[PDB]
Amino acid sequence: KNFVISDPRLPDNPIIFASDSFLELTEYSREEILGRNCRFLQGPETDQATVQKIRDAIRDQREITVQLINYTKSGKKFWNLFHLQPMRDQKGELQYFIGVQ
Ligand SMILES: Cc1cc2nc3c(=O)[nH]c(=O)nc-3n(C[C@H](O)[C@H](O)[C@H](O)COP(=O)(O)O)c2cc1C
């Protein structure tokens, strides 16, 4: 129930949907999320080596799980177990990415 959907067919693969659980965890309103790339949750303590693996997984359109530090609106650190998965259409072509926190 804690998930976001991004559209890679739009500039910079922005979040088009976020579940109420995701808004509660990050302390952002729906209006502050829609249209942004998910990277805005990152900050000083975010391991750049883990961010690299996510970039490679998106490029290759492979599913991946990783732990990384993210920041709430009020600058509170929390660990995030992130399960990234591609979503393909009936013609086997990529439409969306789904993330789980
Ligand atoms: C559906 C989806 C959800 C994502 N959720 C997160 C997240 O919760 N935290 C995070 O640090 N990165 C998340 N990312 C990855 C970042 O938005 C971004 O891909 C990452 O920083 C690497 O790309 P960049 O090098 O262009 O920033 C998510 C990506 C997708 C497609």
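Residue numbering for chain A follows Swiss-Prot; the residues present correspond to positions 389-489, in that order.
Using N, Cα and C of the backbone, Cβ positions are placed for all residues, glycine too.
Annotation comment: Swiss-Prot describes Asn425, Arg427, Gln430, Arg443, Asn458, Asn468, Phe470, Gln489 as FMN 2 binding site. Around the Cβ of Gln489 (mutagenesis position), the number of neighbouring Cβ atoms within 10 Å comes to 19.
Within 10 Å of the Cβ of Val392 (mutagenesis position) there are 21 other Cβ atoms, across all protein chains. For the published mutagenesis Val392 to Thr, Swiss-Prot gives the following note: Red-shifted emitted light fluorescence (502 nm) but normal absorption (maximum at 447 nm); when associated with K-489.
One mutagenesis experiment named in Swiss-Prot is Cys426 to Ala, and its note says Severe loss of light-sensing and light-dependent autophosphorylation. Sequence-distant neighbours of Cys426 (mutagenesis position) (same chain, 6+ residues apart, CB-CB distance under 8 A): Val392, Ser394, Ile403, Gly487.
Among the sequence features in Swiss-Prot, the mutagenesis site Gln489 to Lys is noted as follows: Blue-shifted light absorption (maximum at 441 nm) and emitted fluorescence (487 nm). Red-shifted light emitted fluorescence (502 nm) but normal absorption (maximum at 447 nm); when associated with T-392.
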Fewest-neighbour residue among binding-site residues, criterion Cβ within 10 Å, set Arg427, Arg443: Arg443
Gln430 (FMN 2 binding site): secondary structure state under DSSP, collapsed to three categories: coil
Among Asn425, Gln430, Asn458, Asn468, the most crowded of the binding-site residues [Cβ within 10 Å]: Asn458
Rounded to the nearest Å - Cα separation of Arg443 (FMN 2 binding site) and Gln489 (mutagenesis position): 17
